[PDB]
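Peer 1: If you scroll down you'll find the structure; I have some questions about it.
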Amino acid sequence: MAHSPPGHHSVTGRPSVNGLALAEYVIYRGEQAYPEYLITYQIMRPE
Amino acid sequence: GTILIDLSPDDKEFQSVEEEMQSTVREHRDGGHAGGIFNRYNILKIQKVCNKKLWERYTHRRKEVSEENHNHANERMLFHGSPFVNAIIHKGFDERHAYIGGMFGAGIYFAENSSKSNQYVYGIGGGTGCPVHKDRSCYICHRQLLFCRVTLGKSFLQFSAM
Ligand SMILES: O=c1cc(-c2ccc(O)c(O)c2)oc2cc(O)cc(O)c12
Ligand SMILES: [Zn+2]
């Protein structure tokens, strides 16, 4: 596993081409996330 | 250590979590190759994940980051999808949940778009899709993802041609 850039705690991946895509984020320590909700689902076929 | 508590669909907590899932679907540039073709989900169950050890581990690191970043943890709620969701809820996130080949280095990835995390539920690029039908766009098999509490602290801003 890598490390954050020095002086940082995470990376924000901000899409620059597709203006409807929202951000993605990377952490480099497992203790910086807590898995709060487990969601069980199906994707639905469009009409 | 972990117990799972069902939330009732009549509870406002269930409803707010479903709204976050449903409102952050978007189209993907792969045409649905990785995660399937859909505009919305059928939510079947939402469970609160409770584990005192993992929680205290999270909040201990949270306070460290806050103190290194002008008293601001920069805490967000974000989606994570993978085939290892069952290990994550019992043992926590660790190096074995890292995307070693990811755009931003070997780390643990999260998304604001629920549909982005859905592309990873059956593996990188959707792997070979569901176990039962080998179908990345399966409308039958039950999928799982996590809606997670994530501490970003001072986040390096990386603009990405995506
Ligand atoms: O939820 C995400 C999950 C993963 C992921 C990728 C590879 C793995 O071996 C793994 O265990 C998880 O990769 C992503 C990559 C992203 O760009 C955005 C995401 O939400 C995820
Ligand atoms: Zn299937």
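We're sticking with Swiss-Prot numbering for chain B, so the shown stretch reads 952-1113, in order.
For this deposited structure, the header notes the method as X-ray crystallography, 2.0 Å.
Cβ coordinates are placed from backbone N, Cα and C, and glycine is handled just like the others.
Here the residue is the original one, while Swiss-Prot reports the published mutagenesis B:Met1054 to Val with the comment Loss of activity. Swiss-Prot lists B:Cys1081, B:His1084, B:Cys1089, B:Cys1092 with the feature Zn(2+) binding site.
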Peer 1: Determine, using Cα-Cα distances only, which of these binding-site residues is closest to B:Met1054 (mutagenesis position): B:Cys1081, B:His1084, B:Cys1092.
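Peer 2: It is B:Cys1081, whose Cα lies nearest.
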Peer 1: Taking each of B:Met1054, B:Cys1081, B:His1084 in turn, which of these recorded positions have a Cβ less than 8 Å away from a Cβ in chain A?
Peer 2: B:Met1054
Peer 1: Using a 10 Å radius around each Cβ and all protein chains in view, which of these recorded positions has the most neighbours: B:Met1054, B:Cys1089, B:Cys1092?
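Peer 2: Selected residue: B:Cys1089.
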Peer 1: Among the recorded positions B:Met1054, B:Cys1081, B:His1084, B:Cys1089, B:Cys1092, name every one whose Cβ is found under 6 angstroms from ligand 2, counting any of its atoms.
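Peer 2: Only B:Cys1081, B:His1084, B:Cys1089, B:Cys1092 qualify.
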